[PDB]
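Read the structure below first, then the notes.
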Amino acid sequence: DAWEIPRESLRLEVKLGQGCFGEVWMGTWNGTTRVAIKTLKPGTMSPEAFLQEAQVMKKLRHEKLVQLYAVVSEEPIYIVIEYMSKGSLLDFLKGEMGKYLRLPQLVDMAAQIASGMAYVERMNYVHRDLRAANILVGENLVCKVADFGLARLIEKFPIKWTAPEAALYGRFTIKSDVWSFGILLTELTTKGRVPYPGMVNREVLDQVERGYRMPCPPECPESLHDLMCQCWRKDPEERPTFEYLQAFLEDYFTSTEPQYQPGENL
């Protein structure tokens, strides 16, 4: 198809991350544009299924999603994307710039993810792996949803982010995505800490089933934690939409916490 490109048009430069798929490099494309490239290693993952990520990226275009640019479908295999200068949200949150983030910038970042996910929502897709590690940060604190490896049109998984019904019964929906967004809201409010501190996977599964939910993070306003609790409702279906989350987050400091004053950490 028309996404395909020749190898030579590219050039890889700096290396960025490593996984059991391959590598991630920064680079330039047609020697004029700054790009990012997700390599494969000598056929370590199934070739047809590896490009099933980009297959999905092809049909999604939104300002708050990492934009596909090009593909080299002929071995050695690649996937080329827009470049996100500030790396992953998880690294950002716990790194050196992370400590000066306050509630208004963190709420603004949540708003953007929600805006990106609301688009997924109206496109009838499911992300399946929504979390801080899967969001990229650009310049001006812009945040975009990434790592569509598992995204599906609506037709193991780290239970700490994954809704109960999806971890147990493989029932992934946009509403399981909502659940992960609730956990993503805790990573934002704690500068990037792992949820369910000191709890191990099976401890998390057993406790969540019995209705345990993480408490208000320190200095997080109750109204933001209430939103978290809504996202973690037992019935997938009583959970709010992204569209609602987007709108509630964008308007937060006027409609919900107009009395917010900056604290020690948030």
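Chain A is numbered as in Swiss-Prot; the shown residues are, in order, 258-412, 423-533.
Technique stated in the header: X-ray crystallography, 2.3 Å.
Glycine is treated like the rest: Cβ placed from N, Cα and C.
Database features (Swiss-Prot):
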- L273, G274, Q275, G276, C277, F278, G279, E280, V281, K295: ATP binding site (BINDING)
- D386: active site, proton acceptor (ACT_SITE)
- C498 to A: Significant reduction in S-nitrosylation (MUTAGEN)
- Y527 to F: Constitutively active (MUTAGEN)
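Locations of recorded Swiss-Prot features on the structure.
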residue	record	DSSP class
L273	ATP binding site	strand
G279	ATP binding site	coil
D386	active site, proton acceptor	coil
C498	mutagenesis position	helix
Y527	mutagenesis position	coil
Exercise. Hey, how far do the C-alpha atoms of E412 and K423 sit from each other in angstrom, given the 10-residue hole?
Worked result: 20
For this session: Can you check which residues sit near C498 (mutagenesis position), meaning Cβ under 8 Å from its Cβ, same chain, 6 or more apart in sequence, and list them in order?
Result: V445, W446, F448, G449, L452, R506, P507, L512
Exercise. Out of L273, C277, which has the highest number of nearby Cβ atoms, where nearby means within 10 Å of its Cβ, if these are the binding-site residues?
Worked result: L273
Exercise. Which are the residues of the chain, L273, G274, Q275, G276, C277, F278, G279, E280, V281, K295 excluded, whose CB is within 8 A of where the CB atoms of the ATP site average out, their centroid?
Worked result: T296
Exercise. Just the number: how many Å between the Cα atoms of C277 (ATP binding site) and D386 (active site, proton acceptor)?
Worked result: 17
Exercise. Going by C-alpha distance, which of the binding-site residues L273, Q275, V281 is nearest to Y527 (mutagenesis position)?
Worked result: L273
Seminar exercise, completed: Expressed in Å to no decimal places, the gap between the Cα atoms of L273 (ATP binding site) and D386 (active site, proton acceptor) is 20
Seminar exercise, completed: Same chain, |i - j| six or more, Cβ under 8 Å of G279 (ATP binding site); the result in sequence order is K295, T296, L297, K298, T301, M302
For this session: Do me a favour and check the Cα-Cα span between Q275 (ATP binding site) and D386 (active site, proton acceptor); whole Å is fine.
Result: 18
For this session: Taking only the Cα atoms, work out how far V281 (ATP binding site) lies from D386 (active site, proton acceptor), in Å, as a whole number.
Result: 18
